[PDB]
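Asks: What follows is a structure written as structure tokens; I'll ask about it next.
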Amino acid sequence: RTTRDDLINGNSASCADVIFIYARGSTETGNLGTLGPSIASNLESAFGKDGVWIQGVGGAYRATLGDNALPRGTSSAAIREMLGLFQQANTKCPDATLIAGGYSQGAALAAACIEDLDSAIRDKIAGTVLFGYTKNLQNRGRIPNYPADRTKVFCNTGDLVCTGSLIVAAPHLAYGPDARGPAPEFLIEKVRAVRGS
Ligand code: MAC
């Protein structure tokens, strides 16, 4: 449900084939928030419970609303927490395909961490989904250093954070249908592109 720590808790000797690391939006609960659980249930349908590990970014990422105003759209401590999870995935399960996502402040955190990641780990992320991406205008819909074909951005018309503002309007809270269908559909397709099936 809203907290998932499958990577931290998982046995190295029985690594999942796919590891999904997700960062929640500002003020959301657990480490998956409102959208993460919907994506998680559909990835489990696709690869089976033992086939995919779901890991939210918890720890130092407090998802404080005010940190949306910092340079990278989140704090340095939160970025360090998410890279540490990617370094644990790469050490614990070196053959797993990685996929990732973030909502709102968590989308800026996701993009900032990918930009700073060692390229051998970054290149294992087969696909990333970003909802209400707070740096959408500033980064021109891209994640720095990461291919456009592996990126999918969900930015609703009227969601002012996609158009360079930090105002929270009702379309920013309307990503539920995307998290239920198109975003897991994109992630599963990108994993099967490289893994076959
Ligand atoms: C989507 C993502 O993980 O960025 Hg470090």
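Residue numbering for chain A follows Swiss-Prot; the residues present correspond to positions 33-229, in that order.
According to its header, this structure was worked out by X-ray crystallography, 1.8 Å.
Note: Cβ is positioned from N, Cα and C throughout, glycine not excepted.
So Swiss-Prot says this about it:
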{"type": "ACT_SITE", "residues": "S136", "note": "active site, nucleophile"}
{"type": "ACT_SITE", "residues": "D191", "note": "active site"}
{"type": "ACT_SITE", "residues": "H204", "note": "active site, proton donor/acceptor"}
{"type": "MUTAGEN", "residues": "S58 to A", "note": "Severely decreases activity on p-nitrophenyl butyrate"}
{"type": "MUTAGEN", "residues": "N100 to A, L, D or W", "note": "Severely decreases activity on p-nitrophenyl butyrate"}
{"type": "MUTAGEN", "residues": "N100 to A", "note": "Increases activity on poly(ethylene terephthalate) (PET) and decreases activity on polyamide 6,6"}
{"type": "MUTAGEN", "residues": "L198 to A", "note": "Increases activity on p-nitrophenyl butyrate, poly(ethylene terephthalate) (PET) and polyamide 6,6"}
{"type": "MUTAGEN", "residues": "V200 to A", "note": "Increases activity on p-nitrophenyl butyrate and poly(ethylene terephthalate) (PET)"}
{"type": "MUTAGEN", "residues": "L205 to A", "note": "Increases activity on p-nitrophenyl butyrate and decreases activity on poly(ethylene terephthalate) (PET)"}
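Looking at the shown structure, what environment does each listed feature sit in?
Replies: Following the DSSP three-state reduction, the secondary structure of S136 (active site, nucleophile) is coil.
Long-range Cβ contacts of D191 (active site) within its own chain (separation 6+, distance under 8 Å): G164, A201, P203, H204, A206.
Of all the Cβ atoms in the protein chains shown, 21 others lie within 10 Å of the Cβ of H204 (active site, proton donor/acceptor).
The secondary structure of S58 (mutagenesis position), as reduced to three states from DSSP, is coil rather than helix or strand.
Counting every protein chain shown, the number of other Cβ atoms lying within 10 Å of the Cβ of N100 (mutagenesis position) is 19. Secondary structure from DSSP puts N100 (mutagenesis position) in a helix.
According to DSSP, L198 (mutagenesis position) is assigned to coil rather than to any helix or strand. Every protein chain considered, the tally of other Cβ atoms within 10 Å of the Cβ of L198 (mutagenesis position) stands at 13.
The Cβ of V200 (mutagenesis position) has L192, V193 as same-chain neighbours under 8 Å, each 6 or more residues away in sequence.
Non-local neighbourhood of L205 (mutagenesis position): empty, since no residue in the same chain at least six residues away has a C-beta under 8 Å from its C-beta.
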Asks: For each of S58, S136, count the other CB atoms within 10 A of its CB; which of these recorded positions has the top count?
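Replies: Counting every other Cβ within 10 Å of each candidate, the maximum falls on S136.
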Asks: Rounded to a whole number, how many Å is the Cα of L198 (mutagenesis position) away from the Cα of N100 (mutagenesis position)?
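Replies: Roughly 7 Å, rounded to the nearest whole number.
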